[PDB]
Amino acid sequence: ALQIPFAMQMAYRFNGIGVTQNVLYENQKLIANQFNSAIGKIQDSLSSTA
Amino acid sequence: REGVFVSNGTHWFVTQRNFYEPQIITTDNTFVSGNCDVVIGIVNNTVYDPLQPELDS
Ligand SMILES: *[C@@H]1O[C@H](CO)[C@@H](O)[C@H](O)[C@H]1NC(C)=O
Ligand SMILES: *[C@@H]1O[C@H](CO)[C@@H](O)[C@H](O)[C@H]1NC(C)=O
Ligand SMILES: *[C@@H]1O[C@H](CO)[C@@H](O)[C@H](O)[C@H]1NC(C)=O
């Protein structure tokens, strides 16, 4: 394992789908808030129904 | 453009990801987008424009 800052790991993972790195760094708070919100929907879905 | 920015403790370099090869940071290694204020964790450094010594001839 090689350490890397998670914001830079997500910039590499964006660069892996043909979206340029700056699209993440210029939107990092939005991308974090969309991810944190989406993990919240997973919890609530799994609490709601078996 | 490809690779990552890296510092040896005092200098700044750009390298490919999977093998350490330090290159002097330049406008052909990099691309601009927008002003400094937006990027979280940005740092100040020179970026060398390789044309300027050619024009200085
Ligand atoms: C970093 O790189 C420069 C390249 O000229 C070198 O002079 C310096 O000794 C290196 N090491 C440190 C700790 O800065
Ligand atoms: C890294 O996190 C520390 C707190 O743990 C903070 O003081 C520092 O400014 C942060 N640096 C960057 C590049 O985000
Ligand atoms: C980066 O450089 C500019 C111009 O010298 C300065 O206004 C800014 O405060 C610097 N930022 C840091 C973190 O040193």
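Chain B is numbered as in Swiss-Prot; the shown residues are, in order, 1091-1147.
Header entry for method reads electron microscopy, 3.3 Å.
Including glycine, each Cβ sits where the backbone N, Cα and C put it.
In Swiss-Prot, a natural variant is listed as B:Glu1092 to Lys, annotated with the note In strain: Theta/P.3. Among the natural variants that Swiss-Prot reports, B:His1101 to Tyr is described with the note: In strain: Theta/P.3. While the structure shown retains the original residue, Swiss-Prot records the natural variant B:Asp1118 to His with this note: In strain: Alpha/B.1.1.7.
Taking CA atoms as the reference points, B:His1101 (variant position) and B:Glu1092 (variant position) are 19 Å apart. Contact annotation for variant positions (B:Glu1092, B:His1101, B:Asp1118) versus ligand 1: B:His1101, each with CB under 6 Å from a ligand atom.
Cα separation, B:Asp1118 (variant position) to B:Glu1092 (variant position), rounded: 11 Å.
DSSP gives B:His1101 (variant position) a coil state; it is part of no helix or strand.
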